[PDB]
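Reading through the structure tokens given below for one structure.
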Amino acid sequence: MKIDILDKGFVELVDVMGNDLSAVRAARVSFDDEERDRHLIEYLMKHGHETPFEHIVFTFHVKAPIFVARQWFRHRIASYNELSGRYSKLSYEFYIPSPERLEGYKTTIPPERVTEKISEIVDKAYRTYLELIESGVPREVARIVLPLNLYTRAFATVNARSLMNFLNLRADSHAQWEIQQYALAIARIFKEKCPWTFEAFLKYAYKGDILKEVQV
Amino acid sequence: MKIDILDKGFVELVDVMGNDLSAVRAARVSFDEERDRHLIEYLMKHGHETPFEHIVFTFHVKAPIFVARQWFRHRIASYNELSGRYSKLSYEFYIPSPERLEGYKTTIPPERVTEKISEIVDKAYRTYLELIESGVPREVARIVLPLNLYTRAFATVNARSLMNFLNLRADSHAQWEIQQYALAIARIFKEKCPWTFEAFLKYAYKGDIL
Amino acid sequence: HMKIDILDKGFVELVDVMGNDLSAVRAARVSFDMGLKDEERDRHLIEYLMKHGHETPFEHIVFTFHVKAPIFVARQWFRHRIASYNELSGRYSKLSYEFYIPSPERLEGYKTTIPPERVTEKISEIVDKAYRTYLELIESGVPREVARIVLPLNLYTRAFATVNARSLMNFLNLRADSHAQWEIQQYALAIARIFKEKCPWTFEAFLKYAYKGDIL
Amino acid sequence: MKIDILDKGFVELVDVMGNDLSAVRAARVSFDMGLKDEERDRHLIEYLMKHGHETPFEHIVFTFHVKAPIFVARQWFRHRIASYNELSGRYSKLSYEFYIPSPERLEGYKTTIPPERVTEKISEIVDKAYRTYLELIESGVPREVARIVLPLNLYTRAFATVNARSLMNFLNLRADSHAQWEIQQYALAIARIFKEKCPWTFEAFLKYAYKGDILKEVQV
Ligand SMILES: Cc1cc2nc3c(=O)[nH]c(=O)nc-3n(C[C@H](O)[C@H](O)[C@H](O)COP(=O)(O)OP(=O)(O)OC[C@H]3O[C@@H](n4cnc5c(N)ncnc54)[C@H](O)[C@@H]3O)c2cc1C
Ligand SMILES: Cc1cc2nc3c(=O)[nH]c(=O)nc-3n(C[C@H](O)[C@H](O)[C@H](O)COP(=O)(O)OP(=O)(O)OC[C@H]3O[C@@H](n4cnc5c(N)ncnc54)[C@H](O)[C@@H]3O)c2cc1C
Ligand SMILES: Cc1cc2nc3c(=O)[nH]c(=O)nc-3n(C[C@H](O)[C@H](O)[C@H](O)COP(=O)(O)OP(=O)(O)OC[C@H]3O[C@@H](n4cnc5c(N)ncnc54)[C@H](O)[C@@H]3O)c2cc1C
Ligand SMILES: Cc1cc2nc3c(=O)[nH]c(=O)nc-3n(C[C@H](O)[C@H](O)[C@H](O)COP(=O)(O)OP(=O)(O)OC[C@H]3O[C@@H](n4cnc5c(N)ncnc54)[C@H](O)[C@@H]3O)c2cc1C
Ligand SMILES: O=c1ccn([C@H]2C[C@H](O)[C@@H](COP(=O)(O)O)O2)c(=O)[nH]1
Ligand SMILES: O=c1ccn([C@H]2C[C@H](O)[C@@H](COP(=O)(O)O)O2)c(=O)[nH]1
Ligand SMILES: O=c1ccn([C@H]2C[C@H](O)[C@@H](COP(=O)(O)O)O2)c(=O)[nH]1
Ligand SMILES: O=c1ccn([C@H]2C[C@H](O)[C@@H](COP(=O)(O)O)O2)c(=O)[nH]1
């Protein structure tokens, strides 16, 4: 299960422990009834009893630009392992906005030129980086010229409670657009694996705007 | 997978996400046994603990309250416990064996200590029942139940925090009763993540009993 | 320096505090590249943050409390994980003869076949018998960690609790509420009152825009 | 106290709650005791640190104001047991401020072009990137997009509230040769303020608990 985001990004589901019933079992404290189980999901969610959802956990492999990643990693109730720029020589991959991204703003140049200007500095910066590498500058110093739209990759392990908080904050029109796109992809996977929690979430607890407008 | 502890306790495995290779993927960030075990042993000797956060367990635990109060002090974890405010509580209490007092020289036989603990349990629970029956709400009436009352909780914990738990509780400074629970967590941990557990013991484990 | 007595023998005492309402104003304003301004503008900002659920800034206000409470209240309380605790150890201390004996008024609303005073009395009896067994086992050489297991949940414990304002507001949402047990609500009202004294602007805003409970 | 780091960075102490005795006090509640004596209390600290009792140190808390290159901020903010508020490039027009390494930053590395050329080549892309950034803003491009061309050595600012235990974990990990040299420098300043505010805790830490290398060789 892998969803493309932006121009070269993606959200990929690596693993999952549990399903809707894991939250139910934890709430009841019972190891071993659709309508009743689902009623309980709804009740916990409606009255703010969120601890049982911590028993559902996801691992994602995410590929995203550093400026998105830095917003993402502010979410502390989660586990992250990221590609190190200190030790790995970095790939020529950068997020270059679509002209589509600026259509809607009154600019004094065509958005094609915005794109071309962004692409131009990315190219010079990267070339400078490679010159420094070849000349023997250690990577951890050479990379500091790389712009914030460099794509990085991370594994993120997070429980459903923390994922829902993530959704309230990032699946929302006040969040930067680029991260909204990643949150839609998190939402899709979450919906597929925990359909009851997800619907109860949207109905009772979700505080954002986009997921009630935009299917899955 | 279920391991009985003390007189009426247990630890069972409810679910697990991942295995030794979940740490290996994370540390490499992508997606040969001897290379991969070597990476596990390398992370462990150098204190690179974050990759082990991606293996997660859920256990179902039956434990007396005084053990559970020490256990729940481990904050990097998720718990749901049965509510005494709402469940009529079950005539289940930890009564030590006589062997629990080995090494101690006591005024009365260990067998009389045992008997005295169970007398109190009996009189406490009966007072509790007296109060329920007379219309005292449960949340009030159970305040007289002793600290050896058995409780049950689900516990979800990643392998890093599980290793910290074992460092502190699978050790002879912990109270013996919680050591016994820690031994069981260790045994389940070993079954599910052998390379990680083996490297843990050899390189990072700080306790003595394991 | 603040001390509030709760129940028959408990208390909540403020030991120390870091920061004040302006500590959250300061933390927030760094976002816009700004700092402190005037009384009207900073007040308005604190209200703004609370309405919109920008809670991170309030993490920069921290309290240390010294609390005396029955073990059944302390157990509920220590479930709040985003905090730091150090408690009295039944493994190493000779425990004192102090137990919460509910007053007869605690039973108001409930028709009991035993009058209230006699309930109070039965609770005293059972507690006294437990403590005497406890003492007798200690005196006879039973290790303290073992002898204490006969002591009832209404035994008083003591603890230091360090908690930031954000996590404190979360504690107030859950415990300063009529769905919480009467005994912990009384502790929550003490906590709220100290919070009020020390962070009047944050507290007023919390109450108006974010507080989810009923009793405050 | 404000300590300058790198060419333009700093660590400044905004606030502190508690001191060494805050930990002695929290620790003494286990044994039904309070504060006992101004040399028994120093021994209690050493003792706690010697046997791995870390929780008492949670009751000392610091708030720091830090200015640091993004690449450093990103490493720092990986410490989850802490509270952070950072200057936002979504909502602010960022200032012309970048970490340009000194020529001495490349001591002990054989290079092919001299260290002043390296230093120059970094400035060049920084000046090109900032101009572009300003051109994009001038043209009506929103800040949250324009800033994506700015390099990792752009300076940012944050508040960090952190307890002494977490701060001691930070020091284990960042006041250490394995950590990137730039964040080492930040960890030294943090060490310095911690020592000035909590000398007993700090000395006990270096002696019994600290796992890094640098703070045993580098004074303060
Ligand atoms: C033999 C022994 C006797 C003890 N006696 C006492 C006693 O007298 N009094 C008492 O109160 N408790 C005592 N305990 C409890 C002990 O101090 C801890 O509460 C418990 O072991 C949890 O440890 P922890 O904080 O490492 O685990 P967790 O709470 O699970 O946290 C795990 C890790 O995360 C980090 N962490 C999490 N939260 C914070 C935070 N807020 N600040 C900084 N770092 C954080 C730490 O690095 C920690 O190692 C005792 C434990 C044992 C084994
Ligand atoms: C009226 C009521 C009845 C209840 N009955 C039960 C019961 O029957 N059984 C039972 O076990 N408990 C019950 N509780 C306890 C309850 O489940 C919580 O433990 C308690 O309210 C602590 O809340 P918290 O987790 O939000 O606070 P903390 O644990 O401090 O967490 C604060 C916030 O941090 C976040 N957080 C912290 N850690 C994690 C994590 N690991 N994953 C995701 N998010 C995290 C959450 O956003 C949370 O709101 C009851 C509580 C109340 C108020
Ligand atoms: C020299 C070195 C090189 C590194 N290179 C890499 C790299 O290649 N890739 C990469 O992604 N990062 C790397 N880092 C970052 C590292 O993986 C950690 O995220 C960071 O150092 C914070 O460490 P911490 O988890 O101890 O701190 P915090 O996240 O503040 O946690 C502090 C303590 O709390 C406990 N704790 C907190 N949260 C959890 C949790 N969710 N589960 C279990 N225990 C918890 C632990 O006991 C820990 O000791 C590097 C760090 C250094 C120092
Ligand atoms: C539109 C928007 C703009 C923002 N702009 C800014 C900016 O200008 N500057 C900036 O620095 N950041 C900003 N952020 C980041 C934001 O401040 C949070 O750090 C981020 O949203 C993560 O939120 P969280 O703390 O709820 O998540 P997590 O850190 O995963 O915490 C999850 C839950 O745990 C609890 N919790 C966890 N740790 C603690 C703790 N140490 N103390 C108390 N409670 C805790 C809380 O209940 C919280 O809901 C922005 C976020 C968004 C969505
Ligand atoms: O929408 C936002 C705005 C800010 N931040 C956090 C991430 C960084 O730590 C810091 C600056 O983010 P930018 O404004 O530079 O994206 O605040 C977010 O997480 N989300
Ligand atoms: O010494 C290091 C190396 C990496 N990281 C973390 C920070 C980022 O989230 C990610 C990659 O950092 P760089 O290696 O790119 O600096 O891992 C550190 O915290 N410290
Ligand atoms: O109102 C409640 C009920 C339960 N619990 C938690 C605390 C204990 O860890 C466990 C059992 O609480 P009692 O219902 O037994 O009080 O569930 C609470 O925090 N509050
Ligand atoms: O070995 C211990 C001793 C104490 N505590 C914590 C749990 C309680 O919150 C408090 C007192 O526990 P007892 O000493 O009463 O078991 O300190 C532990 O976690 N482990």
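To match Swiss-Prot, the residue numbers of chain B are left as they are there, and the shown ones run 1-31, 37-215.
In case you wondered, yes, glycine gets a Cβ from its N, Cα and C as well.
Database features, via Swiss-Prot:
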MUTAGEN   B:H53 to A  Shows 1.39% of wild-type activity
BINDING   B:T55, B:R78, B:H79, B:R80, B:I81, B:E86, B:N163, B:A164, B:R165, B:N169  FAD binding site
BINDING   B:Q75, B:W76, B:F77, B:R78, B:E86, B:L87, B:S88, B:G89, B:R90, B:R147, B:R174  dUMP binding site
MUTAGEN   B:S88 to A or C  Still catalytically active although shows a large decrease in activity
MUTAGEN   B:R90 to A  Binds dUMP 670-fold weaker than wild-type
MUTAGEN   B:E144 to A  Shows 0.113% of wild-type activity
MUTAGEN   B:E144 to R  Shows 0.016% of wild-type activity
MUTAGEN   B:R174 to K  Loss of catalytic activity
MUTAGEN   B:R174 to A  Still catalytically active although only shows 0.0008% of wild-type activity. Binds dUMP 7300-fold weaker than wild-type
ACT_SITE  B:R174  active site, involved in ionization of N3 of dUMP, leading to its activation
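Highlighted here are the recorded positions (B:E86, B:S88, B:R174) whose C-beta falls below 6 Å from ligand 2: B:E86, B:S88, in sequence order.
Residues near B:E144 (mutagenesis position) in space but far in sequence (CB under 8 A, at least 6 apart, same chain), listed by position: B:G89, B:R90, B:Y91. Counting only same-chain residues six or more apart in sequence, the Cβ atoms lying under 8 angstroms from the Cβ of B:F77 (dUMP binding site) belong to B:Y84, B:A158.
Filtering B:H53, B:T55, B:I81 by Cβ distance to ligand 3 (under 6 A) retains the following recorded positions: B:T55, B:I81. Largest Cα to Cα distance within the recorded FAD binders B:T55, B:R78, B:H79, B:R80, B:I81, B:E86, B:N163, B:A164, B:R165, B:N169: about 28 Å as a whole number. Checked against ligand 8, the recorded positions B:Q75, B:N163, B:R174 give B:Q75 as the ones with a Cβ under 6 Å from it, listed in sequence order. A separation of roughly 34 Å, to the nearest angstrom, links the Cα atoms of B:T55 (FAD binding site) and B:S88 (mutagenesis position). One thing to note is that 5 residues go unmodelled from B:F31 to B:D37, and the Cα atoms at each side are 15 Å apart. Reduced to three states, the DSSP call for B:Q75 (dUMP binding site) is helix. The 10 Å shell around the Cβ of B:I81 (FAD binding site) contains 16 further Cβ atoms across the protein chains shown. Look at B:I81 (FAD binding site): DSSP puts it in coil. Taking 8 Å as the upper bound (exclusive) on CB-CB distance to chain C, the recorded positions B:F77, B:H79, B:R90, B:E144, B:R165, B:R174 give B:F77, B:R90, B:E144 in sequence order.
Long-range C-beta contacts of B:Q75 (dUMP binding site), restricted to its own chain and to partners at least six residues apart, with a cutoff below 8 Å, comprise B:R174, B:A179, B:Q180, B:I183. When the C-beta distance to chain A is held to under 8 angstroms, the recorded positions B:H53, B:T55, B:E86 reduce to B:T55, B:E86, listed in sequence order.
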